[PDB]
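Right, one structure below, let's go through it.
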Amino acid sequence: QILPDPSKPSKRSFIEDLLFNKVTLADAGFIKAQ
Amino acid sequence: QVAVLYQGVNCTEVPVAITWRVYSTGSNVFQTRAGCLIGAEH
Ligand SMILES: *[C@@H]1O[C@H](CO)[C@@H](O)[C@H](O)[C@H]1NC(C)=O
């Protein structure tokens, strides 16, 4: 549950996925509301 | 020698940037998530 999971585009573990879903970014910004 | 990064631009509109336009000749224009890089070989 903490080692990488090869079956994802980003080689993230399970708990890392949970953590990345719990936090919701605001006005992140990319190459293109701003 | 130098390279130029127009940052935050999908460089289809940069060919007409606006003084100097020596570099737009290019032939090695490259597109990165930070912008468009001109004068550097990939
Ligand atoms: C940049 O513009 C072209 C056409 O103007 C478009 O096809 C391309 O998807 C754009 N770049 C991105 C990252 O969307």
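Just so it is clear, chain B uses Swiss-Prot numbers, and the residues here are 607-624, 632-655, in order.
Backbone N, Cα and C define each Cβ position, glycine as well.
Here the residue is the original one, while Swiss-Prot reports the natural variant B:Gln613 to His with the comment In strain: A23.1. One natural variant named in Swiss-Prot is B:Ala653 to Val, and its note says In strain: 19B/501Y. The natural variant B:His655 to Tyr is recorded by Swiss-Prot, whose note states: In strain: Gamma/P.1, 19B/501T, 19B/501Y, Omicron/BA.1, Omicron/BA.2, Omicron/BA.2.12.1, Omicron/BA.2.75, Omicron/BA.4, Omicron/BA.5, Omicron/BQ.1.1, Omicron/XBB.1.5, Omicron/EG.5.1.
Feature map: Swiss-Prot annotations on the structure.
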residue: B:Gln613; record: variant position; Cβ neighbours (10 Å): 10
residue: B:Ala653; record: variant position; Cβ neighbours (10 Å): 13
residue: B:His655; record: variant position; Cβ neighbours (10 Å): 8
With H, G and I counted as helix, E and B as strand and the rest as coil, say where DSSP puts B:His655 (variant position).
coil
Please report the distance from the Cα of B:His655 (variant position) to the Cα of B:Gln613 (variant position), rounded to the nearest angstrom.
18
Based on DSSP, name the secondary structure state of B:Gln613 (variant position): helix, strand or coil.
strand
For B:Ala653 (variant position) and B:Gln613 (variant position), determine the Cα separation and express it in whole Å.
15
